[PDB]
Amino acid sequence: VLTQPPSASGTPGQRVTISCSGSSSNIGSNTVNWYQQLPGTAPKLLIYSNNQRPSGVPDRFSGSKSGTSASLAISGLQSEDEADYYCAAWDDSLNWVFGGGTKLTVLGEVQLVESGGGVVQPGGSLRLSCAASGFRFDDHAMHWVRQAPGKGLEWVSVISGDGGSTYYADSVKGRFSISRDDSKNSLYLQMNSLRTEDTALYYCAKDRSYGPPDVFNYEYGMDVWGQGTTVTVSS
Amino acid sequence: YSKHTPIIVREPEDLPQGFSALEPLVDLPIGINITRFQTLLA
Amino acid sequence: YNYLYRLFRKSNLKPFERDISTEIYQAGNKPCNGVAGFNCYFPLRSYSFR
C-alpha cells in the first residue's frame, strides 16, 4: 500500500513537490520508482532508484528518499509536464505495489508492441502475446503492467532474463502461467479462471535487470513501454 | 440546558447585561462524531 | 455468510458508534468505481467456519 495525493495543484514557473508515503516493508527496504504517463500515449520511466535518471529524461526532474517516503521535485514546470505520476515499489513479500497517481494539471529505439486481446467468452480466455526487435531478450526481464480504462496501473507478473524463478501478483496467482521460448523475442502469458474483472491493457513492459527483482533491490527498473492491446471481456 | 429570562425591551438587538443560570432539561445519550451545525427556521 | 467481518478503514473508529458500511474501499487515491481492481474490495469479508 502506497499513499499518494489524488490531484495536486500549482502555477507555472514555480515548482511543486509530489510525495509518496510507504511503510518500511516496501520503501524502507527497496527503492521507489517514479513513472510518468502522458494522457493517451504509453507510459515511460521517469526516475529509477531515486538517484539516477535515464538518458531521455532531462534534468527537469529530481527525487529524494528522505526517510520512509519518497519526494519528487520538478523545478520549473510547464504545460508539457501535465501528466500522470505513479509510484512503484517492490515489497519484501514478493509483490510489486504501485501508487494511485498524481493529476498535476495546470491550466496556465526498440519497439515493445504486444497483442493478443479481444473480447472472449467469460470464464475462459486466450493467450497474451508480446514481441520486440533486437533488444537482447535473454539479458533483460519483462513485466506485465495492466491498466484499466480510466483507472490506474498495477503489476501482474514478472519474468527474469535467466528464465528461472517467476512471480505473480496476489490475485492472479495460480490461474496465470507466464513463459518464454527459445525463438525470437516473444513472451507468452496464459490466463485461466476469468472472473470478468480484467478489462485492462496488459502492458508488456521491458526492464533492464537480469534476475527477478527480489535479489536486485537497487538495479530493478522499467525500460521504454510498448503499445498494448485493449482487451475488454465484459462478460 | 435551557432557561427563560425576562428580555423586556432594551437597546438595539444585543446580548443583555444580566446573570441567568441554565438548568438541564434532557440528557439523552449520543455517540456521534459531531463537528458542524446547521440552523433552520419555519 | 450470516456472520460478517469488516475490513481495514483509512480512519479510526469512534467509541459507541456503529460502523455500518456498504461502499467499496479506495486504496490510496485510485477509485475503483465499484468493480474490484487491485487492493480495492468490499469490507464485507465473510468469516469461514468448519
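Quick note: numbers on chain C are straight from Swiss-Prot, i.e. 449-498, in order.
Determination method: electron microscopy, 3.9 Å.
Including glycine, each Cβ sits where the backbone N, Cα and C put it.
Annotation of the published mutagenesis C:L452 to R in Swiss-Prot: Increased resistance to neutralizing antibodies. Decreases HLA binding to NF9 epitope. Increased binding affinity to human ACE2; the original residue is retained in the structure shown. One mutagenesis experiment catalogued in Swiss-Prot, C:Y453 to F, is accompanied by this note: Decreased HLA binding to NF9 epitope. Increased binding affinity to human ACE2. What Swiss-Prot notes for the published mutagenesis of C:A475 to V is this: Increased resistance to neutralizing antibodies. Record note (Swiss-Prot) on the mutagenesis of C:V483 to A: Increased resistance to neutralizing antibodies. Swiss-Prot gives this note for the published mutagenesis C:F490 to L: Increased resistance to neutralizing antibodies and human covalescent sera neutralization. Swiss-Prot documents C:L452 to R as a naturally occurring variant and attaches the note In strain: Delta/B.1.617.2, Epsilon/B.1.427/B.1.429, Kappa/B.1.617.1, Lambda/C.37, 19B/501Y, Omicron/BA.4, Omicron/BA.5, Omicron/BQ.1.1; Contributes to cellular immunity evasion and increases infectivity. According to Swiss-Prot, the natural variant C:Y453 to F carries the annotation: In strain: B.1.1.298. Per Swiss-Prot, natural variant C:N460 to K is noted as: In strain: Omicron/BA.2.75, Omicron/BQ.1.1, Omicron/XBB.1.5, Omicron/EG.5.1. Per Swiss-Prot, natural variant C:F486 to P is noted as: In strain: Omicron/XBB.1.5, Omicron/EG.5.1. Under its natural variant annotations, Swiss-Prot gives C:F486 to V the following note: In strain: Omicron/BA.4, Omicron/BA.5, Omicron/BQ.1.1. In Swiss-Prot, a natural variant is listed as C:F490 to S, annotated with the note In strain: Lambda/C.37, Omicron/BQ.1.1, Omicron/XBB.1.5, Omicron/EG.5.1.
Here the features listed in Swiss-Prot are painted onto the structure.
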| residue | record | DSSP (3 states) |
| --- | --- | --- |
| C:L452 | mutagenesis position | coil |
| C:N460 | variant position | coil |
| C:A475 | mutagenesis position | coil |
| C:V483 | mutagenesis position | coil |
| C:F490 | mutagenesis position | coil |
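If you compare Cα positions, C:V483 (mutagenesis position) sits closest to C:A475 out of the recorded positions C:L452, C:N460, C:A475.
Around C:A475 (mutagenesis position), a 10 Å sphere centred on its CB holds 20 further CB atoms from the protein chains shown. Taking Cα separation as the measure, C:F486 (variant position) is nearest to C:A475 of the recorded positions C:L452, C:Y453, C:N460, C:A475. For C:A475 (mutagenesis position), the nearest of the recorded positions C:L452, C:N460, C:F490 in terms of C-alpha separation is C:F490.
You'll find the Cα of C:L452 (mutagenesis position) roughly 19 Å from the Cα of C:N460 (variant position). In this set, none of the mutagenesis positions among C:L452, C:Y453, C:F490 has a C-beta falling under 8 Å from a C-beta of chain A.
Listed recorded positions: C:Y453, C:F486, C:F490. The one with the lowest count of other Cβ atoms within 10 Å of its Cβ is C:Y453. Counting every protein chain shown, 10 other Cβ atoms lie within 10 Å of the Cβ of C:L452 (mutagenesis position).
Cβ neighbour count for C:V483 (mutagenesis position): 12 (other Cβ atoms within 10 Å of its Cβ, all protein chains included). C:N460 (variant position) and C:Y453 (mutagenesis position) have their C-alpha atoms 16 Å apart, to the nearest angstrom.
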